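Notes for the one structure printed next.
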2 protein chains.
Amino acid sequence: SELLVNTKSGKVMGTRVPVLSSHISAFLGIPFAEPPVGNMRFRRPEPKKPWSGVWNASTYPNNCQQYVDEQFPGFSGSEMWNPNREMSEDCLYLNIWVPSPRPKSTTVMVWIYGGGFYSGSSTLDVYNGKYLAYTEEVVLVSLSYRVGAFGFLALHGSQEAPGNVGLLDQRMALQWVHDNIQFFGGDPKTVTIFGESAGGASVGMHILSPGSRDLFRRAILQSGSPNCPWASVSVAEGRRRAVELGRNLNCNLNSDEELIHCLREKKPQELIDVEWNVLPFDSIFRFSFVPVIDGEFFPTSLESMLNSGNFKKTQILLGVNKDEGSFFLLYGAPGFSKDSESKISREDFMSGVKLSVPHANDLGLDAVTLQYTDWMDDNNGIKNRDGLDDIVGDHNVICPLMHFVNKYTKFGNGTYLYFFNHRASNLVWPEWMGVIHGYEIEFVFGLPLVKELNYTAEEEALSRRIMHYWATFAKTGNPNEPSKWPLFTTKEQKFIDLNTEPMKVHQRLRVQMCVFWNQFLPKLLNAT
Amino acid sequence: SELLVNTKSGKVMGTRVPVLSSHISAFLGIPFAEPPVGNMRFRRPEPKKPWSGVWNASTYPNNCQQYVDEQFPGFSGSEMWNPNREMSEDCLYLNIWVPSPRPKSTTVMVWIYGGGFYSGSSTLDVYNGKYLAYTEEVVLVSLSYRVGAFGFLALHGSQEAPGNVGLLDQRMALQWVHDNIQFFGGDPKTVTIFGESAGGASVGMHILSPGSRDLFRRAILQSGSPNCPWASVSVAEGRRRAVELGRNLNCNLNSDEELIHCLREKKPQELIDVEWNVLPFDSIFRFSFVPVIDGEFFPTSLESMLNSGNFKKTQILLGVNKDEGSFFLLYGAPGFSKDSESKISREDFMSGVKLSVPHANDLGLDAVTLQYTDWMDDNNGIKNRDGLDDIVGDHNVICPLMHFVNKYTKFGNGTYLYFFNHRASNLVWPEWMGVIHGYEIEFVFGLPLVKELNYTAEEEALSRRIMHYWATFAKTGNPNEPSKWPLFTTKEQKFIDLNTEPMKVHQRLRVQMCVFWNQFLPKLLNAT
Ligand SMILES: [NH3+]CCCCCCCCNc1c2c([nH+]c3ccccc13)CCCC2
Ligand SMILES: [NH3+]CCCCCCCCNc1c2c([nH+]c3ccccc13)CCCC2
Ligand SMILES: *[C@@H]1O[C@H](CO)[C@@H](O)[C@H](O)[C@H]1NC(C)=O
Ligand SMILES: *[C@@H]1O[C@H](CO)[C@@H](O)[C@H](O)[C@H]1NC(C)=O
Ligand SMILES: *[C@@H]1O[C@H](CO)[C@@H](O)[C@H](O)[C@H]1NC(C)=O
Ligand SMILES: *[C@@H]1O[C@H](CO)[C@@H](O)[C@H](O)[C@H]1NC(C)=O
């Protein structure tokens, strides 16, 4: 049978699923690591023991323990990101969509979910791999990894909670893909890892990390890069946050063994309930437990690695959305709300910039404010709102990605850059949020192909263009079929827009603002 | 006779002069102070001893000892500013143009020449007061004052060279106007002092200085304000430069008495020959001997005086030209030259910004560079040139003037602001210099009224508009005759353009750049 596959870990049994009036197979919930429960919580992942018999892979696995969004109860805009499965610490599984008939050796795509390293699931409807697997004839894999304290509590020096285990979870799933995708018709020498937000940052972290490089061929990063200001912390800050977490749960804080033992005795929801209480500043776009620059997974600082070319050299395709910051201001900056146009006053503008560049002094805040204020119309509420929005996006996503792409291209073997600015005809979010963080995903996964979802015909056309660029790129190292998406070069720095209009090529994506965030502000903060 | 006037200092005899096919009287070369020669060099001015007999006032007086421009020998563009009279330390005279028939009690205008406090003359053809006196029926006075070391050598604490004597020269001439203009038909209660560049800075200094305020009614400032970065120095820097001047002339430097005695024994050209050797930095738009914040003429710092409203409250009319900085880059920045378009490279751009903000550290230079570079076209030579030009103008003239006008309007009784951007049809300077520092003067003095000078008919029309605005303002406190030049207010901050086109009203003249130069850069330099 086409739904039975024998892997190096045991036999697994899939299920047939319908897609655009046809069908393909799906192997949902395959385990790739032993459940990280009990004394295993916080430890690096251990490889799944093989099993005799047949693993039932017909339904989605549980989602990892995580904080759940409740701002807009029942609002699809936000519920679509919450776990749609029971949560459990037993959550290290992967899902595989396989074209029918089963391929022999075709292109493989592995999706790594985003969610600021504190949330996320591989089972969300927007991550359904069936449309992409089917339309492009690729074997689509989506892995999972521990988030929050479970995946990133870091007490450097300890082997019980070394930090970065969530990344190691991902690596293990990738080790599994490399070792077994052939039995599902996948070509292990042609796997592309792609992810969005923390997923994009993760992809870049596997490009950097020596122990991950050999496990994949190419990479795609959506709205995220490894050097993002919110994606990593030092071992010290990591230690400081683990201790503070312990202090919140009334733990014994005399030794790492004492802290970890206490944290391991707490129920999942107990750690989640106080997780946010450990951030060092009042901030927007900052998360508690994230990857650490430990000297192991990351041999040295990210910047020196990027500067010395100490990373995997291959092709990469990546990009950003127009209004990456809107959602973060909606959730945490005063003056913004889901049901108004959110015109912001000067005072709220200013308190918003403070919230956005948490690590800046006064001189630094003035610099940012000056850089984003139209001084001959300072009380224009639409302008204050939009200016604040660009600040969040530029600082947290765009400029960090631009710095990564410029450093990468100096040593890489091919770069393709995009700027996704199509505002979906069926968006349920207020118009002021524009092209939101996370909303290019639905096009990458092909939702506009299903009529019931209500997209326009041009939007469906856009999704097919994107799906085919991503798949053609994963398969060849070039999104183009032999209108050309130009290669981004250190000299020309070209990129394309990605919407329903005829492709336009541009150059130096947000240079003006990014020279400010990548060169001036750091130098200014380092001297004061 | 109409050419004879009896003053409190003695009788004086004028000469009749032709103007636009008519005639008026002129009293040229009237002394208002004893010659500041010998042991008097560097001392405050002493009032002229009255004379019996008749003073021959039919010819222009000598010009004060000063550095003479020789960049473009015989080039009118630059020669028009050099002294057109023999130079001499005996130079404290004033010139009066009187309408014919002699008025009874009409509006008085006193012109104070510019020239960076190191040069200038009251006898230049562009300062000929006959056209203005005649056309507007005002008694036009032009004074003179010691420049260079002669007028501003400052060894604070000493009474032999206290500093600011050049300003005191001006005050004395104003004291004279106040005491004697009535005999020439002038209304001593209706005198307006107006000046350009250092002259404009001087006008503002008389508004600030308690001992000068009662001597005039209103004020006009052209391309200059008292708080300009090049218009004053501290007593320390002043002292430091006097000593360095002495060290250049091989003087004995053991005491003020020793230094001054030596400096007084040197010939005028000896001090002029080494005058530039004392600037503390490699700079553009900086001059050796300028006014000092001494605690006497200026009771406290200029900024605190402006902040506390410690100044003369009256009406003021003032403004700037579009390309104030061009001439300074022509004369001292690498890459600029009189006969090319001066497209500048990035390197020359950068060395130009260093030269322009002499007192800045590295962080400061980066800030300026970032603020003035179009980062998606950084190698555009026209852009680098123009960006550099605005930097000089914004920092040295425009933003300092905007800061002065905003502080002044908070306490004043009426402000009128202009932006002069007409590029004269007969300009002999290369087109890249635009509307040059000093080129609104010819319109204020009416040169476009004389056909031989070759202006267009619209330019002549512009000059009459300007002459009448200035005169109507001096006479009433309002340039408008009862298209309206709006009053500049703290709230609206309106100003007008001044060219051959229909008046357009605008708001917040260069706010964007000026918030940078008046608030950000200072704060940034003060923290690093
Ligand atoms: N106490 C502060 C905690 C509140 C934070 C909870 C918000 C949940 C975040 N959920 C979202 C994600 C993404 N886009 C959006 C866009 C809009 C709203 C929510 C999200 C793209 C990447 C996956 C996650
Ligand atoms: N070693 C450096 C010294 C060279 C400096 C000498 C240049 C003489 C300045 N002469 C000028 C003045 C003004 N505008 C211009 C415009 C263009 C050129 C020269 C001048 C308006 C204010 C009066 C003086
Ligand atoms: C696989 O497990 C699911 C989980 O409930 C169950 O519904 C389904 O019938 C099972 N299929 C087989 C063949 O065991
Ligand atoms: C990628 O590598 C190949 C072989 O090493 C080289 O010939 C080609 O020019 C490279 N392409 C890019 C975009 O660097
Ligand atoms: C005034 O002095 C000038 C200076 O040379 C002379 O030419 C002129 O004739 C004199 N006029 C009288 C009346 O003394
Ligand atoms: C100037 O002063 C007069 C009288 O003190 C006052 O009535 C008038 O409003 C003032 N004008 C301005 C522009 O301040």
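Chain B is numbered as in Swiss-Prot, which gives 25-506, 511-556 for the residues shown.
Cβ from N, Cα, C; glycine included.
Look at B:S221 (mutagenesis position): DSSP puts it in coil. Packing around B:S221 (mutagenesis position) is summarised by its Cβ count: 27 other Cβ atoms lie within 10 angstroms of its Cβ, all protein chains included. Summarising the annotation, Swiss-Prot assigns active site, acyl-ester intermediate to B:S221.
The active site, charge relay system annotation in Swiss-Prot covers B:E348 (among others). All protein chains shown were included, and the count of other CB atoms within 10 Å of the CB of B:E348 (active site, charge relay system) stands at 27.
The annotation active site, charge relay system is assigned in Swiss-Prot to B:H461 (among others). For the recorded site, B:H461 (active site, charge relay system), the DSSP three-state label reads coil.
What Swiss-Prot notes for the published mutagenesis of B:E220 to Q or D is this: Decrease in activity.
Looking at Swiss-Prot, the entry for mutagenesis of B:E220 to H says: Loss of activity.
Quoted from Swiss-Prot for the published mutagenesis B:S221 to C: Loss of activity.
In Swiss-Prot, the entry for mutagenesis B:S221 to V states: Loss of activity. The structure shown retains the original residue.
The annotation that Swiss-Prot gives for the mutagenesis experiment B:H446 to Q reads: Almost no loss of activity. All protein chains considered, the CB of B:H446 (mutagenesis position) has 21 other CB atoms within 10 Å. Secondary structure from DSSP puts B:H446 (mutagenesis position) in coil.
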CB contacts for B:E220 (mutagenesis position) [other CB atoms within 10 A, all chains]: 29
Top Cα neighbour of B:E220 (mutagenesis position) in the set of recorded positions B:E348, B:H446, B:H461: B:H461
Whole-number Å value for how far B:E348 (active site, charge relay system) lies from B:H446 (mutagenesis position) (Cα to Cα): 13
C-alpha spacing of B:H461 (active site, charge relay system) relative to B:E348 (active site, charge relay system), in angstrom: 4
Endpoint distance, Cα to Cα in Å, for the 4-residue gap that opens after B:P506 and closes at B:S511: 11
Recorded positions whose CB lies under 6 angstroms from ligand 2, from B:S221, B:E348, B:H446, B:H461: B:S221, B:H461
Rounded inter-Cα distance in Å - B:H461 (active site, charge relay system), B:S221 (mutagenesis position): 8
Neighbourhood of ligand 4 - recorded positions from B:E220, B:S221, B:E348, B:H446, B:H461 with Cβ under 6 Å: none
C-beta crowding around B:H461 (active site, charge relay system), within 10 angstroms: 26
Reduced DSSP assignment, B:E348 (active site, charge relay system): coil
